[PDB]
Amino acid sequence: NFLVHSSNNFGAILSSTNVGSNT
Amino acid sequence: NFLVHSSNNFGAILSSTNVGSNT
Amino acid sequence: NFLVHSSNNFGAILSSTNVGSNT
Amino acid sequence: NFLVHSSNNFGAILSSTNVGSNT
Amino acid sequence: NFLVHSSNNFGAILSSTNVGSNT
Amino acid sequence: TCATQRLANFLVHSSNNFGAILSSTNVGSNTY
Amino acid sequence: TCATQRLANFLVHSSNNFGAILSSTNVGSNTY
Amino acid sequence: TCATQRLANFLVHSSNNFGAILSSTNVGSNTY
Amino acid sequence: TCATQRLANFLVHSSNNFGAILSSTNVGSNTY
Amino acid sequence: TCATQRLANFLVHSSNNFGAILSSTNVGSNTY
């Protein structure tokens, strides 16, 4: 399909539900 | 399908539900 | 399907439910 | 299916439920 | 199915329930 | 890269949070 | 990379959190 | 990589947390 | 890699936590 | 890799934790 590669960065995620791609 | 490789980084995740891809 | 390899990093995860991919 | 290999790292996980992939 | 090999690392896990994959 | 702490105090209070509350105080320590 | 702590005190209080509360105070120690 | 602690005190209090509370104070010790 | 501790004191208190509380103070000791 | 401790004291108190409380103080000793 669309062949993703994030190569992202973060931090101090809190009380969320989803952090990242989905299919 | 879409063949992902994150290569991400984070820290100080707390009280979340999901951190990463999903299918 | 979509053949993931994370290669991620983190730390100081606390009181969460899920940290990583899911199928 | 989607053939994952994490190669991740962390530490100071505490009072969570799940840390890793799931099927 | 999806043939995982973690190769992860951590430490100072405390009072959690699950640390690792599940099926 | 010059960095140093010499601080006296700090207080925190919260009755019953539903969410979370951080308190970070570090020096020079890069965090991934 | 110059970094050092010389600090006197700090206090924390919370009745009953539902969530979490960090308190980080480190020097030069890169954290993954 | 210059890093060192010379600190006097610090206090923590919490009645009954539901969650967690860290307290990190380390020097130069990279943590994975 | 320069790192060393010369510190006097530190205190901790908590009535009845439901969760956990760390207290890390190490030097140069990489932790996996 | 320069690392050494020369520290005087430190205290800990907690009434009845439900969870856990670490206290790490080591030098140069990599921990897996």
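The numbering of chain D matches Swiss-Prot: 47-69, in order.
Every residue gets a Cβ built from N, Cα and C, even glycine.
Here's what Swiss-Prot has on this protein:
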MUTAGEN   D:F48 to A, D or S  Promotes formation of fibrillar aggregates
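Just so you know, the Cβ of D:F48 (mutagenesis position) picks up 23 other Cβ atoms within 10 Å once every protein chain is counted.
In the three-state DSSP reading, D:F48 (mutagenesis position) counts as coil.
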